[PDB]
Protein chains: 2
Amino acid sequence: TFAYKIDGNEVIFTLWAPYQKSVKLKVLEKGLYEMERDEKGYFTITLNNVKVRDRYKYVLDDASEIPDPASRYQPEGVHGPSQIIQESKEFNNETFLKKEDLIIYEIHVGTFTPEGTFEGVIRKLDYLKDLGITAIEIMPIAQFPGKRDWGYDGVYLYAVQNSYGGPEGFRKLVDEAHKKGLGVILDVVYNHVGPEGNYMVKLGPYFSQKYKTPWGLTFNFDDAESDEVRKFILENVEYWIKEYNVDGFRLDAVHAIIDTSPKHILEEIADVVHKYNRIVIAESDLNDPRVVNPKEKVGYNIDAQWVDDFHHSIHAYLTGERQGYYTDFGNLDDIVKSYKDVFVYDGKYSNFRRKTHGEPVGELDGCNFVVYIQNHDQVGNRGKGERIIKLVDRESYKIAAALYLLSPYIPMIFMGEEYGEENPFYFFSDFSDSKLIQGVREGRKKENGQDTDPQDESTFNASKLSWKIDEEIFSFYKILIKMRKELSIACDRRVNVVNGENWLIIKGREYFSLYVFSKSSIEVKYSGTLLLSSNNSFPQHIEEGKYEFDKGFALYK
Amino acid sequence: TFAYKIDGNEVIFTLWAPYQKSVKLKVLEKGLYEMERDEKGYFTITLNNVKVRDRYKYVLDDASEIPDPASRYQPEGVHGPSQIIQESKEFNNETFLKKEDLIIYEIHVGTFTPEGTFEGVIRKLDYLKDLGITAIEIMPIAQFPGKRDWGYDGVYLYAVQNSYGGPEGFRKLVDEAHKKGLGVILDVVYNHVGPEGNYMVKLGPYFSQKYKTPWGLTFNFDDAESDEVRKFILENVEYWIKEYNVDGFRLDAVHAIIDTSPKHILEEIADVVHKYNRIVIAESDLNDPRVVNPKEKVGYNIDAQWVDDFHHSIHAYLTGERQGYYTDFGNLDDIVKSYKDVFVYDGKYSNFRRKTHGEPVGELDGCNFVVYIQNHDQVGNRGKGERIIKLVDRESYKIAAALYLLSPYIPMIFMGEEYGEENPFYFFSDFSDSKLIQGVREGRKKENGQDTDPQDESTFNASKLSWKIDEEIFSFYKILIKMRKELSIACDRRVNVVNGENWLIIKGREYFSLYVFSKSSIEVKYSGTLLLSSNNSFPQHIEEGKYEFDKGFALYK
């Protein structure tokens, strides 16, 4: 209840407008009307003449026409009139998506398929399925400005992307994957909004003034009317679930979500989701268990959370990288602790933030966290979106892959990565306000040295995937993904871990694994049969003793 | 460790100055020196020539002299040189102060005794003791600007007020009360700082930029170097405890204390205090149990918290008051719920904040909260600090008194109130920067209509207590305070409560009480003996039946 609501033959027009005195419905074809201002600040009207897949603008006091922020869909620009659509209405009391079986495929509909749409991505299902992926994670489809964006300027939480196809398409996309037995997971932004087409600002207070994130400012969940906005959001998740049988959510940078209330909005959301028996994952920098934490432990519940701590340890280890966050790591030791204690910052000094970061993760299964060697962020904000292939010796790139998919955690593959993709993932925008298409520039430029003027199709397309398979890499992947299942490696943190100066051997419940980054001697403490190696130098049937190995990765049993 | 530290014959000069490149110790008599800049940002020096009860200024890069923010004492202005003092060092592993026996006397050393000092307040001990008060709560003694302030512009957390006597005095004050068997409780401000003499600002980041309270902005407990500042504070409480055997703390507006860390600074402090087996109470607007909440329940622990909810219900009830917050109440019903469910806003709609305020207090004894009919705030910010005597029929004023002291809560009397004080408590400042002594004006003026130019001795002295006893009122009090003890009324929330249209009868463990605000018939359901009445119309030995009563209060058994 916020956008519109088709009854029988009749339709309503709710509209949170505290700041307004006079608001006017305006079917573009039909006419202009007067909303029933309720004391709380909710203008409102009721229609029946309408059925009309009609455009409409809300015209306020000031004498300005604007679009329904709960816009079901914005046919034209992020200034297009909002529009009537059908009531998908149907979805199911669940997700087939069981947590353990979780292989995530991060995708970016745009730069993905050369079509760059759902249709585009629909073509790859069976491919995806082939791969073994247990589910798909879509990057933000919240109507952003232009046609070229990661989707982090989504300024229409309710309206499904124009370009990407939209509604029916996105609609179709799920119904599709659904049949392919694939799960879909939408990654939604609740900690902020788009710098273009944002008309919250004139309807009332949607965003707190107390605080200031980096990208502008979060919404208002605390002060003055929190009540409403906090509902906005909360309804927003419900929508997805029913209007699109979505399988799960992925929350962007929760830690920019500020709440002081006795009940943190997160926990508020989690419940909405778990209510429909769906899943939630969140991007959180704060090495805090709270999030993913259980109800008994007064945690928000959130099903799972990303652990960049993993990534980083590995990355800076393989690369001789020490910039920005990389400075907190770049070492073997890190890799192991992360491997056994989810966070590398368990409550210790980050010189990076000159603070005392994170704190001990519980006794939570590996499945409360999701690991990766790649993601839009990690590639994306490099200045030249270098994939990781471009910075590591081939054997390495293979090793890494192993590391992560072989974790109890919840392995998620960036798009491309599996088949050995070398294209880059660039920072691209599609703004219109001069000051935007500018500020941005010195931004990405000053922030990350990106040269590729994001506001250039160039930068764009150059990130489009070059479906150039590499069966070496591609093969591997499938295998890994496969062994993982076989082995029952998931969630389980009952692991034994060793490493030497440059090696590392990890026992598990059903095996051992060998990581050697440099020819060296290993006192292999066990006998198993080679299950998979990165090389050929690997001994099908191993036994306990000293052995000299070559830079490579081998997997026993 | 932050100010200085006298060793044997030698003394250190720590000094958090991240932003500084070159810092200089400067004994005013002796000389100027160079601090040992540590990477973390801590300049530093070591002395022995010194013993000297010497003044000193830290002279930074910019070529400016300034005083030790951990100033033990600021002899001259809030620009005076800091100064050497002795190492009180001694205190005890405890407080005689048991929580139940808790009668708080809120005092304001300045406007109190005509002397307006500790010495002044020392003269009243035995008086106080006489009253029955179980302990004293001092308003902020943190070096503020000028000589006339509530003390809410304290800008020197470590330095004891000049005017109020200072150190040795405050020192003496406690050692005194200690002997009188009286407990002392300092009310310290950690959510903000004084608008004059604040030199944190140039030493580095002491205060977060993420947020903005009302009175400027809180410190930085979250970001960049939180680590340090969070220690500042935390050491600050330790000081009080050892350098002054203080008995407890009272925290100003905690809810302006913003922390996202896994461990809320509050909980951080609580521990410091409970570590020394001392007590903590906090001013919190957020109807959140979290604070006062226990460790098992993942609460901050804080021993007790103020419940304005109480006050208000009563006040607006007795007064026909409905301004500002008064709008959320002004009703009988409120009075009872507050009486049985600590908060009146247990998670419901405050039109006052157009939000959904508070939430259910546990099953916490009445002793987690502290009630009052008066306090500096409630009088102080009225525009004409009207005491409550000035707005209620005499019988009322007596009734109220009963209400609160007869609660399981932790009754605290404002100063004056007990003996029937009619003087007002005004908003007074003693600033020097023109813009201050001005902004303030339209402030207090625009905020509360205060006319009494706070920057006028007038406004000041006029708040000084007129020790004009009124033995009627005065007597009552003592009695109440006395019965309370007798009765064992404290902490216990096992109460039965009734009211009629204008009356109210409250059973307890050892009695009943009758509140009648308007001649009416009461179906008194019990037999007891008059223990104390506000009037004479009260029936020494009561029995169950209908009886007509007169506006008044009576107490049975």
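Numbers in chain B track Swiss-Prot; the residues on display, in order, are 2-558.
If you check the header, you will see the structure was determined by X-ray crystallography, 3.0 Å.
Each Cβ is built from the backbone N, Cα and C atoms, and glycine gets one as well.
Among the features that Swiss-Prot reports, substrate binding site is placed at B:251-256, B:309-313, B:377-382, with the record citing experimental evidence. Secondary structure at B:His312 (substrate binding site), taken from DSSP and collapsed to helix, strand or coil, is helix. A 10 Å cutoff on Cβ-Cβ distances gives B:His312 (substrate binding site) a total of 23 other Cβ atoms nearby, all chains included.
Among the mutagenesis experiments that Swiss-Prot reports, B:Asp253 to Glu is described with the note: Abolishes enzyme activity. B:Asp253 (mutagenesis position) falls within neither a helix nor a strand when secondary structure is assigned with DSSP, and so counts as coil. All protein chains considered, the CB of B:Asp253 (mutagenesis position) has 22 other CB atoms within 10 Å.
The active site, nucleophile annotation in Swiss-Prot covers B:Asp253 and is backed by a curator's inference.
Following the DSSP three-state reduction, the secondary structure of B:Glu284 (mutagenesis position) is coil. Recorded in Swiss-Prot as a mutagenesis result, B:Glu284 to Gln carries the remark: Abolishes enzyme activity.
Look at Swiss-Prot and you will find B:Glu284 tagged as active site, proton donor, backed by a curator's inference. Neighbour count (other Cβ atoms within 10 Å of the Cβ, all protein chains): 20 for B:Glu284 (mutagenesis position).
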Integer Cα-Cα distance in angstrom, B:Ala254 (substrate binding site) to B:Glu284 (mutagenesis position): 5
Pairwise CA distance, B:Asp378 (substrate binding site) versus B:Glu284 (mutagenesis position), rounded so that it is a whole Å: 11
Inter-residue C-alpha distance, B:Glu284 (mutagenesis position) and B:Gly381 (substrate binding site) (nearest angstrom): 16
Cβ atoms near B:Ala254 (substrate binding site) (within 10 Å, other residues, all chains): 22
Under 8 Å by Cβ from B:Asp309 (substrate binding site), same chain, sequence gap 6 or more: B:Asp286, B:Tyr326, B:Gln379
Euclidean distance between Cα atoms of B:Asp253 (mutagenesis position) and B:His312 (substrate binding site), Å: 18
The one of B:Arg251, B:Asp378, B:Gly381 whose CB sees the fewest other CB atoms within 10 Å, among these binding-site residues: B:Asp378
Mapped DSSP class for B:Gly381 (substrate binding site), helix or strand or coil: helix
